[PDB]
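Data block below; observations after.
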Amino acid sequence: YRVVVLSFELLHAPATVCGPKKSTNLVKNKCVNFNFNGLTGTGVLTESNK
Amino acid sequence: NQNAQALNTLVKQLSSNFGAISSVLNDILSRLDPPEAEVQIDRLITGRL
C-alpha cells in the first residue's frame, strides 16, 4: 500500500492556482456581503484615497 | 476624553475571534457548515455581546 504522504498549503493566501470558479460584476459601495476569491465580508464598503 | 476613548475601544474590540478559527461573521458561514459553523459563532456573538 503506497503510504507516500503529501501536503498542500496549510492556511496560506491565494497563489498561482485558481480553482474552477466563475466571475461576476463587482460591487463598488453596496452595503452587502461580497465574495472576491473566497474572502467574504459584510457591512458597508466605502472607498478611500489611501 | 473619557467618552471618546471608551467609544473607540468599543470599535477596536471587534478584533479577537474569541476562541474560533475566524474572527469575522462574514467568513464564518461562507467556509463552514452551520452544524460546525454555528458553534464557531457561538463565541462570536457571545464575545461581542
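In chain B, numbers come from Swiss-Prot; the residues present are 953-1001, in order.
Cβ from N, Cα, C; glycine included.
According to Swiss-Prot:
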- B:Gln954 to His: In strain: Omicron/BA.1, Omicron/BA.2, Omicron/BA.2.12.1, Omicron/BA.2.75, Omicron/BA.4, Omicron/BA.5, Omicron/BQ.1.1, Omicron/XBB.1.5, Omicron/EG.5.1 (VARIANT)
- B:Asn969 to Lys: In strain: Omicron/BA.1, Omicron/BA.2, Omicron/BA.2.12.1, Omicron/BA.2.75, Omicron/BA.4, Omicron/BA.5, Omicron/BQ.1.1, Omicron/XBB.1.5, Omicron/EG.5.1 (VARIANT)
- B:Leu981 to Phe: In strain: Omicron/BA.1 (VARIANT)
- B:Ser982 to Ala: In strain: Alpha/B.1.1.7 (VARIANT)
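The structure, with features from Swiss-Prot marked on it.
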residue	record	contacts (Cβ under 8 Å, 6+ apart)
B:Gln954	variant position	none
B:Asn969	variant position	B:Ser975, B:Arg995, B:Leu996
B:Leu981	variant position	B:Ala989, B:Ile993
B:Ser982	variant position	none
Intermolecular Cβ proximity, variant positions B:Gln954, B:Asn969, B:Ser982 versus chain A, under 8 Å: B:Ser982
DSSP state at B:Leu981 (variant position), helix/strand/coil: helix
